[PDB]
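What follows is one structure encoded as structure tokens, with my remarks underneath.
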Amino acid sequence: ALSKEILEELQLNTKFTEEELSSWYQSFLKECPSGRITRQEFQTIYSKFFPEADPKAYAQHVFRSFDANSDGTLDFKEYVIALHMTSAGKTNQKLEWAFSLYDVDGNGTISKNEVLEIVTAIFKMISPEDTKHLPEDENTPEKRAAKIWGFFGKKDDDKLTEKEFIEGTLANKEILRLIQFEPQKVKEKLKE
Ligand SMILES: [Ca+2]
Ligand code: NA
């Protein structure tokens, strides 16, 4: 079963009860009997549930951000939190995690190329139809990433720190809009 400690972390990021999480876990074990889900299996979830998208890159990056020990798997806890990160809960409490998403190589700072990589992965989550609710100045990943880097006041070779990333995503709501990683929130912003 689930340790009381894991259950304690799964309510900072979910609102399911202990019994509910345990039932999901039992079902998880039938499909993933090692208690681990691989990157390809995780990607398959996203490919299935985002049919209008090309979600492979996005799902790979989300997976990476949660594979804390880099063993190529997520355990149940990490998988539950990952799904919730992409799909549930309020945005502002996710900003620290978002730093780990954007810091692709895990070296502790974000580079311009890393912003482009993640912006591109998220951009591919936008449907064909919604891709024309895109303003001209924001209609390619290159343009969106360029704007983000500009809002951070950065030169090409500069490194963006965690301190600055959190400040900017809290304070500048245009940075927030552009770095947004939940596909439904990206979609709703494009329409609204
Ligand atoms: Ca980095
Ligand atoms: Na892992």
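Using the numbering of Swiss-Prot, the residues shown for chain A are 8-199, in order.
So how was this one determined? The header says X-ray crystallography, 1.4 Å.
In case you wondered, yes, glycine gets a Cβ from its N, Cα and C as well.
What Swiss-Prot records for 24-59 is domain 'EF-hand 1'. Nonlocal intrachain contacts for the domain 'EF-hand 1' (24-59), taken as residues 6+ away from its ends with a CB within less than 8 angstroms of a stretch CB, comprise 8-9, 14, 17, 65-67, 69-71, 74, 79-83, 86-87, 89-90, 132, 134-136, 190.
All protein chains considered, the CB of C39 (mutagenesis position) has 17 other CB atoms within 10 Å. A mutagenesis experiment is reported in Swiss-Prot for this position, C39 to A, and the note states: Increases calcium binding affinity at EF-hand 3 domain; induces co-operative calcium binding in non-myristoylated protein.
For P40 (mutagenesis position), no same-chain residue 6+ apart in sequence has a C-beta under 8 angstroms from its C-beta. DSSP assigns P40 (mutagenesis position) to coil, not to a helix or a strand. Here the residue is the original one, while Swiss-Prot reports the published mutagenesis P40 to A with the comment Reduces calcium binding affinity.
Per Swiss-Prot, Ca(2+) 1 binding site is recorded for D74, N76, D78, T80, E85, and the stated evidence type is experimental evidence. Counting every protein chain shown, the number of other Cβ atoms lying within 10 Å of the Cβ of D74 (Ca(2+) 1 binding site) is 18.
While the structure shown retains the original residue, Swiss-Prot records the mutagenesis experiment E85 to Q with this note: Abolishes binding of calcium to EF-hand 2 domain. Abolishes calcium-dependent inhibition of GRK1. For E85 (mutagenesis position), the Cβ neighbour count at a 10 Å cut-off comes to 20, with all displayed protein chains included.
What Swiss-Prot lists as domain 'EF-hand 3' is 97-132, and the listing cites sequence analysis.
Following the DSSP three-state reduction, the secondary structure of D112 (Ca(2+) 2 binding site) is coil. According to Swiss-Prot, the feature Ca(2+) 2 binding site maps to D110, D112, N114, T116, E121, an assignment based on experimental evidence.
Among the mutagenesis results in Swiss-Prot, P190 to G has the note: Reduces interaction with GRK1. The residue drawn here is the original one. A helical conformation is recorded for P190 (mutagenesis position) in the three-state DSSP classification. Long-range neighbours of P190 (mutagenesis position) (same chain, six or more residues apart, CB within less than 8 Å of its CB): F57, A60, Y65, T93, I129, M132, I133.
Checked against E85 (mutagenesis position), the binding-site residues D74, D78, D110, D112, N114 differ in C-alpha distance, with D74 being the nearest. Once Cβ contacts within 10 Å are tallied over all protein chains shown, the binding-site residues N76, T80, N114, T116 are led by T80. When the Cα of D110 (Ca(2+) 2 binding site) is compared against those of the binding-site residues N76, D78, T80, the shortest separation belongs to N76.
In this structure, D78 is the one among the binding-site residues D78, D110, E121 with the smallest number of other Cβ atoms inside 10 Å of its Cβ.
When secondary structure is read from DSSP and collapsed to three states, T80 (Ca(2+) 1 binding site) falls in the strand class. Among the recorded positions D74, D78, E85, no residue has its Cβ under 6 Å from any atom of ligand 1.
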